[PDB]
Amino acid sequence: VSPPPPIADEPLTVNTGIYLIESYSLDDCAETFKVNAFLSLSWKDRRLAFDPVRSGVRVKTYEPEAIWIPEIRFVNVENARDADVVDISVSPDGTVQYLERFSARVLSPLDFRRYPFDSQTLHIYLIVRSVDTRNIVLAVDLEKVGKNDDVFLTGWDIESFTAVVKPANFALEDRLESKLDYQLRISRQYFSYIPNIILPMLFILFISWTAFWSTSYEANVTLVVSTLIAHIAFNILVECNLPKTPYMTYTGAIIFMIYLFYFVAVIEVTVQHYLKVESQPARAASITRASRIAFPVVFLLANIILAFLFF
Amino acid sequence: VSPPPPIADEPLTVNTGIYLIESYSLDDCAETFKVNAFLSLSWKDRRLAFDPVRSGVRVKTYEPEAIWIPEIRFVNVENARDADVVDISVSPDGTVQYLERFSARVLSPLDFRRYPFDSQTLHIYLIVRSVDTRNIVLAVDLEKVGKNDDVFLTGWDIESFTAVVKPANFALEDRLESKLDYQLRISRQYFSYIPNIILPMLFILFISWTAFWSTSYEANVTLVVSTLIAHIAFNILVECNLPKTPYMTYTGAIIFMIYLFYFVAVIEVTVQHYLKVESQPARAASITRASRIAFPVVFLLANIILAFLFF
Amino acid sequence: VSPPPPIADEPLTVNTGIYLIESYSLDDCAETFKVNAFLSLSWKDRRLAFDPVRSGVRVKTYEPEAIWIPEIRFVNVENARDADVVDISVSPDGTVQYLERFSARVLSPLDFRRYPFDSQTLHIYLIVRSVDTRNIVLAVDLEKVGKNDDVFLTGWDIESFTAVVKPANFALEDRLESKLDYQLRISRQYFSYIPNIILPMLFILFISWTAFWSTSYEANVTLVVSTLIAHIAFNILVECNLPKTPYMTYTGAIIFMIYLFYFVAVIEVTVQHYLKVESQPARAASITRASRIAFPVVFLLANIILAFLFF
Amino acid sequence: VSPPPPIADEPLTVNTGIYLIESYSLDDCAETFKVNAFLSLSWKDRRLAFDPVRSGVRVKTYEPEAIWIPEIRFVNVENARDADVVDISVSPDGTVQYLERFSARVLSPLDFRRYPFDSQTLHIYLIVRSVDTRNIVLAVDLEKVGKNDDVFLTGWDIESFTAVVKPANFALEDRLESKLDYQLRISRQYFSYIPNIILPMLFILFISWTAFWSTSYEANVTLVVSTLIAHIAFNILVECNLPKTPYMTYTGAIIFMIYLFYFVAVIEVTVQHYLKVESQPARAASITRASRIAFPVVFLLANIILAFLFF
Amino acid sequence: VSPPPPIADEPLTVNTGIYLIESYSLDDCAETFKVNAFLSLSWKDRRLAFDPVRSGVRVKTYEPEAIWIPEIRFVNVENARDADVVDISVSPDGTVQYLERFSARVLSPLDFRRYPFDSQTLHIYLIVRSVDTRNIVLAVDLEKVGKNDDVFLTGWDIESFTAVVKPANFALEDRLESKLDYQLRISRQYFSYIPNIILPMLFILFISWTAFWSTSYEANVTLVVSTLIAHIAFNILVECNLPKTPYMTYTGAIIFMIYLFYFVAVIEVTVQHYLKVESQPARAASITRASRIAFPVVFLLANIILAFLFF
Ligand SMILES: [Cl-]
Ligand SMILES: [Cl-]
Ligand SMILES: [Cl-]
Ligand SMILES: [Cl-]
Ligand SMILES: [Cl-]
Ligand code: NA
């Protein structure tokens, strides 16, 4: 089989549609997600046209091998999609209506800057390479683009599934290629992060601040050092759940800034003890009394500045 | 091969049945489970009918390629099922008896709200897309729906395996789809959670309450801070075994509330020490004496309120 | 091809044999193991019979496609076995001798009650479904059941590989099914658990008991609380290496009981201290002196009781 | 089909090109990366030549099975590449133009010496073995070597994708092998390592140095020992993210040297206490006062020496 | 296709050769390694003899399906090898030259006794089963056995790749089997273990011995207990990187013995404090002074004894 010939000099229009059946496995570290969907293709092949009168059939079914099917591939897949042809239907004018069910692991980058309050646009790129005979161009049949209502992605809210109707036509290895951009808009469900990471992390920090109402250096050293260890435990936990970014993330900034607070609290605790030993507890008392106000204030201000910069 | 033709205008009824041989790999984080079962298909093809008196053979056996078999797929599978045809038998009237053995990874969401005292309903959705010639409709042959007695799912009690007899017929991409709902009812074996997570977590909490019978700030700071670290270790362990939910879970609520108890115990320990230093140990003594009663009481009440809200 | 016809009304006897070449990947959590073995099948097909004189050969070699081969499956496999036909030989009297080399992931439950001093019986179930023409029944050719001497299973002692000669015949979806039980008997190599888990765990517990020869509350609180943390670390390590059981395991019981010892040691340490502060160190001295004997005694007795209940 | 015959005694030149579509999964421990690219092959086969004017068709399109294609393999792949032929085009003169889309896991060693400030040269080796008829030789068509602009590798900057134009021709198992070297130049994005590993690690070390402004042995022991534990936590974290090297890495050297600092700080803390107990706090005071300067100075110098040796 | 016929009663000699292209993934816990190599096979099939005059070509090239190929398998593979036929060459006399490129996961046991100073002999066993017609026997063509210079195995030194020329011929399931032993000799690169596990582990141990120059029970309890925790952390790390052995390993012995040192140090620290409280610090002083010498001496001697027993 060869491509359908041009009546006039026109390129072949392959109408496409993707209908999500299932979406799963959004791997943050890998920046990948798995998809299970219907891929619909439609093109005109005059060679397959027939008269319904002499045939007695309004449609004609063909096996994939029997006819010419445009070679449609996904740009951003890990391995080539697992596809199973559902149905191939030919109308009397030779209009082919193809339908396959596929599953693929899509590689699409994520912006972690606002984690865990981030939204993402996942992309699925359809592509077709033009042949020497004729040029092949993709189009979106919006009637055949959608998603099942039950489509869920664990830990994410599925906003929309749409297609950028205008293809990106360009040359690659001395042949033209028509590229289409399907978009899955999702926003992270930040709920869990509050009682699991954020609040426990604030409690341990506030506990370190009780050292500002204590004169016992040994108790203070314990308070500040122990809580610092718990902060390291959470930092490590967070960095395990995320890839290494060339930028700072929101949570990453909060976490880093909290280290400075422990470092300064250690300095205060050290200073207060030194003065007490040098028989000048009145200076020490002033610093400790200031610290009780300064620490929550500077912490609250820095957090406002950060949230402002990030949102 | 093409679909069997309608005598009158009737849709084709494909009788289905799933018989579980094995169930395994219930992944809580992935919200998936693996299944190994028999899939039975039954439909009438008059073109295949014969005479039992003259043919001498009651049943005719065919190879998949030889006859028309309806394209039955699973909605909620990760990848398309691994299937092996066991047998195809044709009765004289042309009733076809298809039997395949398959294995598949089923994606079915889980409700973690009552963890680890939760029960789940796992779903397996069968589907058939109607052809242009005739409409195909699924039905449940309850005779051919079941499970082996030895079917086990590690850490779960298998309650039942049933099918919702009435299919969900609906239009999808200008064709009829017939969807069936097979249900696997399971309930979690919470036993282990008691000596592994619950009791150790209560012991460490109680140990922090011994600070209410001590005047040593340094010892108290150690008691409360150390036990708090062990609580963080268990919180992290629990969150590793669970996916990120947009809601609170039972264990999650208990764990979160316990943090507040440590935070308040630190406050009390701080307050008691401050008063002792300000040479007013009678006030301190009152607060500590109150704490000895208040802490177990408020803990026990809060737990009743929580269990009430969750069950 | 169709099944060999019955001379009299007899069922077809398929003689089976499994010869282990390799045993590996015993996953405790998954309750699975991988196997690489020879599967031998033998049955009589009169239609295949010949005369050695006329033919000039005493054996006939066919390709799988050429003859009727019984559809033998494994009940307890994750996915259908990876098989490669080694040879198919026909005797003049129509006795077929089939040999395949296969590899499969077998799902077989494990009894963790006596861990790490447990022995297991791994099962491999062979099955055959009867056809409408004739009934098929499995048998064990003990001459063709065995294992290579070099077969090893990391962290386990391979006791025996035997077959239960009498098949379990039963009805499934109105057809006779012949089930065979091949058994691999193994016992765990508990050696490692002594210097890795058991002894370190006893040392930390004994270290906590040095608090019984100390009057320093602050030092005691440190001794008891620190060692308790190390015990949590080991409990978590152990539970990672094991699945969630609806029963208690031997190690699990020891681990749980040790928690009670830390809890009581904390009480003693608290009591003693409280006394000293109330200016009554003679009572405190009595309790501490009792504890020095009581703790090792109650620990040693409880361990005898436990070992008795478990073995 | 057999290879195209030599006009004169010349070896067959297969022009090659690799165009990266996607690059992902750079596993540091495994020293592997996954690639998705176009593989282009061009050679000339006079048997396939035709007339442009007479035939009317400028280019003829064949199916892989129809013509002779050189057996091109990758040297450094884990498993043989997953390839799908996109197009085969024959010019009148008989120049074949082959194009496949492939995906493969490439095993290419990494130099960890400068981690996390390292750059790597990933290799992809193309190979062809000669046949008995004629010798096959590879060449690079630089016009068909490249990468998509959107090619990204998480945690790395993609510098270049080039080919060493001249093949490595050599004999292996008494036949000619023609090997080509495609190079992917990448440099690590060290940004993250600063707020995640480097800075937290320096803070805990500076905290240990506050022991130089304290006379409390008990507080010092806590300061130095606790911070040492946090340093062990980071060392373990780092070694989990890296393979075992027969050499020292930059981070590895910093980490190791920091251990010496804790060891010496413990000695100082021990020495200072011993003198204080021996009623000679003037000597102790001198050592502690020296330590306050010596520690940051020796640390800063050693780091300069190390960075010098490593860069 | 059937086996070639004997010309006297001789068994068929299949000459074999394995040429390593790549070796990777040496999994210590799984006791497996992955290999990518050429498998060369040579036997003579007189039925394939040809006159170059008539055929035109001096050497004929066949497709695997076209001719008889001896069924060669690997004994110790997890799953059957992934093979791709590179070439099948037939000389006029009928000598067949078969070349395939394969990849396989080889299961070969490891001796951990001297870890991390151990050397291993990895095995790859080739096997052939004799047919009823004629006996097949394997031979090594040493000219076709080797490895690429660039063959590397992360964390190991590749010593040699050789074959035991004499096959192991033996009966199995009433047929003859010809087994060949290919050996890959490797030795572990212990470098990393020194700054990563060994030295940090010694530093923490020595840090505890500073308790021998202190009279502060509270400080000593902290020193000894804290360092003990760090030792548990390293023990766990080490046991994660190793399988459970029925014997002791070198590192395992060192690690276990170090536990005894902490246990005895706790006893000394307890004893010293008890005497100090009983107002007899002169006895305490003697024990502590002895400990300062005894501990490093007994540690150094025990290590000599251990290294002696292990090497
Ligand atoms: Cl694709
Ligand atoms: Cl399916
Ligand atoms: Cl099977
Ligand atoms: Cl390849
Ligand atoms: Cl093999
Ligand atoms: Na302390």
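Residue numbering in chain C adheres to Swiss-Prot, whereby the residues present occupy positions 47-357 in order.
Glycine is no exception: its Cβ is also placed from the backbone N, Cα and C atoms.
Features of the protein shown, as given by Swiss-Prot:
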MUTAGEN   C:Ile244 to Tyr  Marked gain of function, with a ten-fold shift of the proton dose-response curve towards lower concentrations
MUTAGEN   C:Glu264 to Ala  Decreases cation selectivity. Decreases the binding affinity of TEA and TBA. Nearly abolishes block by Cd(2+)
MUTAGEN   C:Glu264 to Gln or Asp  Decreases binding affinity of TBA
MUTAGEN   C:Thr268 to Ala  Increases the binding affinity of TBA. Weakens block by Cd(2+)
MUTAGEN   C:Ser272 to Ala  Increases the binding affinity of TBA
MUTAGEN   C:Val284 to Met  Displays an increased sensitivity to propofol but not to desflurane
MUTAGEN   C:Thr297 to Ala  Marked gain of function, with a ten-fold shift of the proton dose-response curve towards lower concentrations. Also shows slower apparent rate constants for activation and deactivation. Displays an increased sensitivity to propofol but a decreased sensitivity to desflurane
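Features per Swiss-Prot, on structure.
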{"residue": "C:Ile244", "record": "mutagenesis position", "contacts (Cβ under 8 Å, 6+ apart)": "none"}
{"residue": "C:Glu264", "record": "mutagenesis position", "contacts (Cβ under 8 Å, 6+ apart)": "none"}
{"residue": "C:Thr268", "record": "mutagenesis position", "contacts (Cβ under 8 Å, 6+ apart)": "none"}
{"residue": "C:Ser272", "record": "mutagenesis position", "contacts (Cβ under 8 Å, 6+ apart)": "none"}
{"residue": "C:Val284", "record": "mutagenesis position", "contacts (Cβ under 8 Å, 6+ apart)": "C:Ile243, C:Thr297, C:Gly298, C:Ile301"}
How would DSSP class C:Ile244 (mutagenesis position) in three states?
helix
Return one of helix, strand or coil for C:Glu264 (mutagenesis position), based on DSSP.
helix
Just how many other Cβ atoms lie inside 10 Å of the Cβ on C:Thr297 (mutagenesis position)?
24
Take the mutagenesis positions C:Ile244, C:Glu264, C:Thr268, C:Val284, C:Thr297 and keep those with a Cβ under 8 Å from any chain B Cβ; what remains?
C:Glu264, C:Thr268
Below 8 Å between Cβ atoms and chain E: which of C:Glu264, C:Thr268, C:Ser272, C:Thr297 make it? I'm asking about the mutagenesis positions.
C:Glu264, C:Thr268, C:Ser272
